[PDB]
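Written out below as structure tokens is the structure these notes cover.
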Amino acid sequence: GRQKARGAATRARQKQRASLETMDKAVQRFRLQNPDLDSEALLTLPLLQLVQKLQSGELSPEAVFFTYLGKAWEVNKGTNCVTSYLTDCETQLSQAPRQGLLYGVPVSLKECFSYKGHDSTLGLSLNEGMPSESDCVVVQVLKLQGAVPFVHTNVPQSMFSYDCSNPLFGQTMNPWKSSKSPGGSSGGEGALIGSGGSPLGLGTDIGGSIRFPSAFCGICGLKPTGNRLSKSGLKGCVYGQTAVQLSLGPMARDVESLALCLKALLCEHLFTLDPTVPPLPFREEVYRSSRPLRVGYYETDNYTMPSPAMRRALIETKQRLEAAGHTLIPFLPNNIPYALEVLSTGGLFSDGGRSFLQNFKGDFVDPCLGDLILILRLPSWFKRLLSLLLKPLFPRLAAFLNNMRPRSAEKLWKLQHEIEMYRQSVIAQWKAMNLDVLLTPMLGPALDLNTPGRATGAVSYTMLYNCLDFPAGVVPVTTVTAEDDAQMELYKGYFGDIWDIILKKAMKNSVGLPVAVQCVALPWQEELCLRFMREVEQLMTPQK
Amino acid sequence: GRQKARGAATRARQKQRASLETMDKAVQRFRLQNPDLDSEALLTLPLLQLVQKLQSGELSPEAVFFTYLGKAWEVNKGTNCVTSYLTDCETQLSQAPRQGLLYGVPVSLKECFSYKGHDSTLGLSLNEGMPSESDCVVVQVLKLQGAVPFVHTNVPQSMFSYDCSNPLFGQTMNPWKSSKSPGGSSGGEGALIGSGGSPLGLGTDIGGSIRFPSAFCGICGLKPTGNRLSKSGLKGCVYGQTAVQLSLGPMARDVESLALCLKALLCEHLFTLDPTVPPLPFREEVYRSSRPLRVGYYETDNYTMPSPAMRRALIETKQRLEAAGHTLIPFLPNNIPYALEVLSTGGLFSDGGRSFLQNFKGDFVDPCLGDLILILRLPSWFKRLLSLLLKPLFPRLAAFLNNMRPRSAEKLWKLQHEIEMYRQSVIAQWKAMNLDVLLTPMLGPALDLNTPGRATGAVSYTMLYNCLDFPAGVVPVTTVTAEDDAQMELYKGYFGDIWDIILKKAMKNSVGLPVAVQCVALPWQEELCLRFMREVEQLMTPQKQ
Ligand SMILES: *Cc1ccc(-c2cnc([C@@](*)(O)CCCCCCc3ccccc3)o2)nc1
Ligand SMILES: *Cc1ccc(-c2cnc([C@@](*)(O)CCCCCCc3ccccc3)o2)nc1
Ligand SMILES: [Cl-]
């Protein structure tokens, strides 16, 4: 009773193999025509310089394309981050608009970004052999700006997870240590970019899916305000859930790259292709500002106890910001627990899981999802009874469980109203301390494989800003030291529930892995957030 | 068990009388200190010139304030459009920021725009004696730009209606003919501005509530894209309904005024007070463009048969645009009936009316609501049975009724998704014909009092753009002729149901009343819409430019 699923996995395994084979052939042929091309010099250029050399004509597009293509092919051996080669892109190379802001840049794409003639499976058998009739809007805009989307990258099954495995393409691994998750759901992009095989990628984020893989794999990522960029044409799994919106944004090796991507996407082409997006140009002057900042900060969210590395990262960044002349102010958004347990959970699962679950009918469940699916299928009443049982022991479990029940349209209105007033509440705190930006810990170091779907509470640092729909980005600032890692033996967590226990074991054995912080600004202030991210980058990682 | 409602109406009647008295006193005292002030010269200035003279210091703020105040007090006699005098505002006059874009402009405000120390009752007894503890965001921005909000204006009970009566302040009347509705729910503003007693006002719109009273009272109004301006601090009655969004926007006697209001509100002060609003400045160059336009048009929406005046208005505007060198293209959004009956109705009433109905516990129901409330209180199952009965006879009635039922969050998701795809479908048609803007009929002439709440189908022209969330404005272009009015005897409507029958009678006896058209652009293109509206104004009514 699983024939479709097995068939799907087989076809998908075939298409992946054949893609990688095609890539290999093209790269090998290119290398024999061009033996005297310093490939490693090219691959290490910062994107901004790559772009400039592509504009001047000092580097051909073919040279940049096929060098990255080889590099991608190579890093994929140890990572399994590539699902498909976007076959028609050698043709796109030659047609690439010449004064485009990203002329000749190979760009990687999370699998959900629809591409003409390719599946966006999301690891789900339901969506195998259903190729896309057209490119999604942001892909078109990337093309119109001269970029060359060249690969689809892997995602955890359904994309609802901060790990990166599915039953079609299997398991993506962290390029810093193969026992570790690369993060998710944009984990493919994090593994690729973070092992040096794509200079620029796009991902999506509803609970942290740009920020986890960026932080875990040691790269920069930005999740904008939800309707700053076009979601039109993106492949999804739940339709019409507007309480917690989905956002999309760039991942790259430096902050300047993320700014360039935004500057390039926020142009007339996007605004006329999706008029539902407000036509807010990129404000150069705000991104380049060097005025002192008033910076809110917290060391812990009092929900997910941070690892010693997180905490050291946060504090060091804080101190260096202080020394560079910024004012640092303790700030914690009010009622985090209710924002996570009631608003975030209730909005993502207002219908009890029913619509989401449809995507899994007849399909296997990748074990990286843990018991999420099992739990969602439970009758409403039993979720309630179970919630009453656990409440005195493990109230956090009891709260997530109870707020995953189905409900009426009337209660969804009340919930949407609460989401709105919570948003206004935090804006008011922020204005009362007169903050410009906010600095927070970011989950890290990378967790062991198959642990993120058993440490749901650890989304606390990131999901808060999906609920608030504030822009939020991450910047790698240090690496785990032997000291940091030994200290994990003293980690206990605030709740002592299964999610605290898993997280403790999961963040262990992590010496050498990157750790980040998170930078947040108010709605529609992507440019300021990037400015602050740019500053954190200069102060903690000067050599670049 | 009606005592609180009667008490409420009595207190509210008192506060309204006392407000009007205070206004009268101040105006009379001002006139005697300043006998040599040409008042009528001042009242007829176009806003733009008013403003310029206020900036140069050729006219003092006191002079402009008190003159409008007297005019408001006077027109209110025949219209009952003013509920409260915003008593604070003589002290606001002297504090008014000098380089503000609206320095010294008196501005009228629909009752729901919260003002510190005044009730926003919405005609509902539940909200009487509950004064607002702060100004709403747009009122603060108006103040920071030097404007002087001076009155609250009347609304129909709950604000959910295109008529303008309630049990607290009573019934607002059209200043062109007192047997007629002024429109609503921003009817107060329409009656006040339209009788020359406020140069600039703000209203709100969820099914047409800026565009009805603007068209019915002969003034310009614009309903922006829903999140172009801040709704923060506005007084409502339903919370969390996001499928069909509420919008707010200006009403004034010319298009230029509406542009100035937007230019003034879309400023740092608004963007920092409500960061949820995208900080899209007013694009002067787009509003001032004089490039030819590609203009979609339709003459009827095939749902609400237009009155002969509507139809003449639409066609004349079309022809004049054609002669001015614009291209006119036939365009009708797809599936209007489903947009109104399923998406619009379902999104406004996804919970069956229950949240809305709460606002009416223990309160009288203004007869200008008709049977809306009675119908909403009906058990879900009886709404269904009734819907199945009427379907073969009067399918339109059957559809509105069935889509007012409660439902789960799962079905609301599906509805929200359909709303989203509907929005994209119409964008795609628009792009396939390569339109810049769209010209449509607008409901008119004004209906008889207590008829709008029995002609629900007639919101078809306006509500379509609340569902799509496109900017949409109205510009008066002509007046009902005796020929137009006689033709109403030939009006049948497309359905022949009770809504068609009521509408026929209700638009009769309307000679001399203004009629408008509607101008629509894509989301976030308020400036282009205003450019088009400016063009329609120029061509049909050259004198206001
Ligand atoms: C169809 C679909 C499904 C998921 C996503 C999506 C896009 N981006 C992301 C990531 O941010 C998800 C991180 C995991 C969040 C898990 C949070 C959670 C809350 C409550 C209970 C369990 C888990 O996912 N796009 C489209
Ligand atoms: C609490 C509240 C209630 C109403 C409003 C509001 C703002 N603007 C408007 C007007 O657009 C109302 C126009 C009339 C719409 C009636 C439409 C209707 C559809 C389906 C069935 C019956 C009637 O109202 N703001 C706040
Ligand atoms: Cl928006």
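Chain A residue numbers are taken from Swiss-Prot; in order, the displayed residues are 33-576.
Per the header: X-ray crystallography, 2.3 Å.
Each residue, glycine too, has its Cβ placed from N, Cα and C.
Same-chain residues at least 6 positions away in sequence with a Cβ under 8 Å from that of A:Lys142 (mutagenesis position) are, in sequence order, A:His184, A:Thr185, A:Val187, A:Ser217, A:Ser218, A:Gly220, A:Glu221, A:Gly233, A:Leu234, A:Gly235, A:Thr236. Among the sequence features in Swiss-Prot, the mutagenesis site A:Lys142 to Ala is noted as follows: Lowers activity 40000-fold. Lowers activity 70000-fold; when associated with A-217.
Annotation note: A:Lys142 (mutagenesis position) sits in a strand segment as assigned by DSSP. Positions annotated as active site, charge relay system by Swiss-Prot: A:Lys142 (among others).
According to DSSP, A:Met191 (substrate binding site) is assigned to a helical segment. Positions annotated as substrate binding site by Swiss-Prot: A:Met191, A:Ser217, A:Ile238, A:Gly239, A:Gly240, A:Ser241.
Where Swiss-Prot documents A:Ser217 to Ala as a mutagenesis experiment, the accompanying text is: Lowers activity 3000-fold. Lowers activity 70000-fold; when associated with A-142.
Of all Cβ atoms in the shown protein chains, 33 besides its own fall within 10 Å of the Cβ of A:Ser217 (mutagenesis position). DSSP assigns A:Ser217 (mutagenesis position) to coil in the three-state reduction, outside any helix or strand. Summarising the annotation, Swiss-Prot assigns active site, charge relay system to A:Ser217 (among others).
Residues or ranges marked as active site, acyl-ester intermediate in Swiss-Prot: A:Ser241. Over all protein chains present, the Cβ of A:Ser241 (substrate binding site) has 35 other Cβ atoms lying within 10 Å.
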A:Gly239 (substrate binding site): tally of other CB atoms within 10 A of its CB: 24
Nonlocal residues around A:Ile238 (substrate binding site), in sequence order (Cβ under 8 Å, 6 or more apart): A:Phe192, A:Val276, A:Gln277, A:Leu278, A:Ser279, A:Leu380, A:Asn498
Three-state secondary structure, which DSSP defines for A:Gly240 (substrate binding site): coil
Tertiary neighbours of A:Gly240 (substrate binding site) (same chain, Cβ under 8 Å, six or more apart): A:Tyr194, A:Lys255, A:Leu475, A:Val491, A:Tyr493, A:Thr494, A:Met495, A:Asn498
Shell of the substrate site beyond A:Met191, A:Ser217, A:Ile238, A:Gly239, A:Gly240, A:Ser241, same chain only (C-beta within 8 angstroms of their C-beta centre): A:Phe192, A:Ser193, A:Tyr194, A:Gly216, A:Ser218, A:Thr236, A:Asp237, A:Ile242, A:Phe244
Maximal Cα-Cα distance (Å) across residues annotated as binding substrate, namely A:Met191, A:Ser217, A:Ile238, A:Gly239, A:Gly240, A:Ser241: 11
A:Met191 (substrate binding site): tally of other CB atoms within 10 A of its CB: 28
